[PDB]
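S.K.: Encoded as C-alpha cells, here's the structure I'll be asking about.
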Amino acid sequence: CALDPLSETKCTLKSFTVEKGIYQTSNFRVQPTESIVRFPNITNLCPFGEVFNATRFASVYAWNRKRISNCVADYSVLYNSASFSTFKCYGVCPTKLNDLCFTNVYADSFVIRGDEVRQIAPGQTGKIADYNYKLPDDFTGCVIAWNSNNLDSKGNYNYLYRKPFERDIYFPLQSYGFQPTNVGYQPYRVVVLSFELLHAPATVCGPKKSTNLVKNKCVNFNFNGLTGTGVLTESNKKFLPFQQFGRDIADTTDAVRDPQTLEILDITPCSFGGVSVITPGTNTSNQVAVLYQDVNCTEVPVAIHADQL
Amino acid sequence: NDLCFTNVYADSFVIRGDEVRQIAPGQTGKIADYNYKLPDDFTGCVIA
Amino acid sequence: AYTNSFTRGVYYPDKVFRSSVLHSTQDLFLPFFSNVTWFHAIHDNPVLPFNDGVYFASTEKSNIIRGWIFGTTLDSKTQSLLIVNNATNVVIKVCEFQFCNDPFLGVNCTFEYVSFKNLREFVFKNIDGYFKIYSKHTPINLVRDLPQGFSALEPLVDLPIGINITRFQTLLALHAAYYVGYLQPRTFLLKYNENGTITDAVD
Amino acid sequence: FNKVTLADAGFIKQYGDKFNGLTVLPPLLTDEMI
Amino acid sequence: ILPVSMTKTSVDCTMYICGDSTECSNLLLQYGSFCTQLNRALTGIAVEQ
Amino acid sequence: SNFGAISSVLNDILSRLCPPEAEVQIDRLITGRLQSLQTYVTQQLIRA
C-alpha cells in the first residue's frame, strides 16, 4: 500500500481491480520522523535529597508541604531507588516523568502505620484519608511509601494521627505504638508528589537534553513536556508576551513559543490525507494522476514529504 | 482445564518478596526493566 | 460613594494565544453593569472583605496610591501579603506583619519577590493558593468615574503563596481616587481579534 | 452574489485560504460556468 | 429563490479522531470500517452536490 | 471535549501515561470523537 498512488488506492478500496474515477485515498505512506526536545535553560537540581532524607517526617495530623520549583527534576533516580516499598502514580506513569515538565511540584510528607498506605489514593475512604489526609479524586501525582521500622520505632508515641489537601488541628488526636517487633503495625514513611500541570511557564522539568530545533520537516517534538508529531514552521502570530502556546478553533495546539529562543512556531500535522488518485480502470491502464488537494505545485514535495516517500 | 494451548513456557527464578509487586504486565521498576519484563498484552499466570 | 462599572474588569483567562475567535470561559469575573464602591485617596484607605476576589482601579495624575495589603487577621498571628511600588520597582512580601493603626507609605517570613488623566486597573484573585495579578493602563479625561468602554487586563505576576485570604486594604503616599469591586463565578464570551487581543466580551 | 455572505469557522476560516481533517472541496462547475 | 447545492465538505476521519498519533490510529483500526464508511458517506454527499 | 478522558488533548495522554492506561484514556476520546463524526455525517445525509 506504500508503493505508489495506485497501490494506496487499491488498499483504500480493499480491491485489486480499480474502476475508472477519482478516489480520495487513505494515507498508508511510510512515516519516518525524528524527535525534537526543548526545555528552559536552568541548572539547579530539585531538593529531593532533602525531602526523602530528613531526620523526621511530620505526624499525619499536621503533615508538611514543600514547594519544588525552578529546578531540573531527576525522578528517574527516585524511581530507581531501593528505598521505596511502593511507588504509585495517578494521571502520570513514572517512566514519563523524565520527559514531562511542570510549573511547580508539591511534596507532602509524614509517617503512618503500614496498613494505612492503601488509603493514600485518589478520593479514598478510610480512618486517615477521610479524616486528615484526603487526596483529590482527580489527583495527578505520585505516592511513594516505605517501612521506616529501623528509623522511627523505639513505642514511639511522639508520632500522632487525628476535604482534599485540607489541614486542621478536646481533639480526636491519637498516637502510634511504633516498636521494632511490630508486619502492618510498622511505621511507614511516605512522600506524596503533586504535579502542577497548568499552561503557565514550566519550572520543574526532567533531566532530558534539549536537541537542536528542526523547522520545515516532520518531527516528533517536545516543548516543556507538550509533545506532538508535526512540521514546525516559524510564524507571524502576534503572541502577547505572557502567552506560551497558541490554539486552533478546535482548542488543539496550533503554535508554540520555543523556551530557549522566544520565537513562535506554527505546528502542522504531517499526515496529508488530502490526496486523490485519478485513474482509468485498471483494465485500461495502471497509469494514474494524483491531485494534492488545495496545495501549490511548488509545495507538493513539502506537503507529502516526498524525500521520505 | 477447558483450554488447550500450542506451547506453554514456565519462567522459573528467585527474587526478594518486595519485588514480586513488579511481576505484572503493566508494571515498571528495576525487575521490570534490567532483568525480567512481561509483555503488556501477556496471557498466562504468575505464581509466587 | 458608589458607581456602576460598565464593561470594565475583564482579563485574559489563560496564558494561551487565540485569534479570530469567540471563546466562552467560566471564571471569577467582575459582572457587567455592576456597582463598584468609590473612594477618594485625597481628602482614605479602610479595610474591605476580599470575598472570592477583587477588581481594583485608580484614576490618577499624581501616583498617590502605591500599594496593597491582604490577609485574614492582619495582626502577626499569620502571614499577610504586602505589595508596594517604591517609585522605582515593585516589592512583595508575605511576612507575619504587625501593621500600623492607620497604614501609609512615607513621602516570620516565607515568600518574597522584586521586579484625572490616567486609569490603572488591577485584578487580584487567590485560586488554589496562587495569588494572580492582572493589569492595564490607559489615558482618561474624567475625574468622577470609570470609562464606558472595553479593554482587557493582562497578567502582571503570579505568586504561589498559599494564604487563606479573606480581607484587603490599599496603601497611600502621605506626609486621586480608586474603585473596589468583587469578582464572581461568571461565564463570559470573549472576542479575540487577528492580533490575538480580547476586543469585546458578553456577560 | 453580494446578498449571501460567510462568517464561520469553517467554512470562511478555511475557505478564505482548520487542519483537524476537515476540508471544503470546490464545486465541479465554477460560478462562471453556472 | 431555491437552494440547489451545499458546501462539499470532506473530513479525514483518521486525522479528525487521531490527529497524527500512530498510537491512536492503531486503536481506531479496532473499530473496523466505521472510518471508511464515514468517508464513503461524505463522498456520496459531495458528489451529489 | 473530554468525553470522560483525563484531557481532551490526545498528546497530553501520550506524554503523561504509559500504554496500559493511555489506551483506556484514548479509547474514551476515540469513542466520543467517532460519535461526534457519526452525528455530523448522519445530519449531513439528512440535510443533503
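All residue numbers given for chain F refer to Swiss-Prot; the residues shown span 968-1015 in order.
Determined by electron microscopy, 2.8 Å, according to the entry header.
Positions of Cβ are set from backbone N, Cα and C atoms, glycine also.
This is the feature table in Swiss-Prot:
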type: VARIANT; residues: F:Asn969 to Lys; note: In strain: Omicron/BA.1, Omicron/BA.2, Omicron/BA.2.12.1, Omicron/BA.2.75, Omicron/BA.4, Omicron/BA.5, Omicron/BQ.1.1, Omicron/XBB.1.5, Omicron/EG.5.1
type: VARIANT; residues: F:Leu981 to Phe; note: In strain: Omicron/BA.1
type: VARIANT; residues: F:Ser982 to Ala; note: In strain: Alpha/B.1.1.7
S.K.: Between F:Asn969, F:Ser982, which of the variant positions has the fewest other CB atoms within 10 angstroms in the structure shown?
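M.R.: Selected from the variant positions F:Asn969, F:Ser982 on minimum Cβ neighbours within 10 Å: F:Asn969.
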S.K.: Could you measure between F:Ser982 (variant position) and F:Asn969 (variant position) for me? Cα positions, answer in whole angstrom.
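M.R.: It is 16 Å, counting Cα to Cα.
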S.K.: Near chain E, which of the variant positions F:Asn969, F:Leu981, F:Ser982 can you find when the cut-off is a Cβ distance under 8 Å?
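M.R.: Near chain E: F:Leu981.
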S.K.: How many other Cβ atoms sit within 10 Å of the Cβ of F:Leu981 (variant position)?
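M.R.: Excluding its own Cβ, the number within 10 Å is 21.
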S.K.: Sorry to bug you, but what's the C-alpha spacing from F:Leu981 (variant position) to F:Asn969 (variant position), rounded to the closest Å?
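M.R.: So the alpha carbons of F:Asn969 (variant position) and F:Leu981 (variant position) sit roughly 15 Å from each other.
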S.K.: Once the DSSP letters are reduced so that anything not helix or strand counts as coil, what is F:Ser982 (variant position)?
M.R.: helix
S.K.: Can you tell me whether DSSP puts F:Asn969 (variant position) in helix, strand or coil?
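M.R.: It is coil.
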S.K.: For the variant positions F:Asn969, F:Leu981, F:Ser982, which residues show a Cβ-Cβ distance under 8 Å to chain A?
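M.R.: Near chain A: F:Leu981, F:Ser982.
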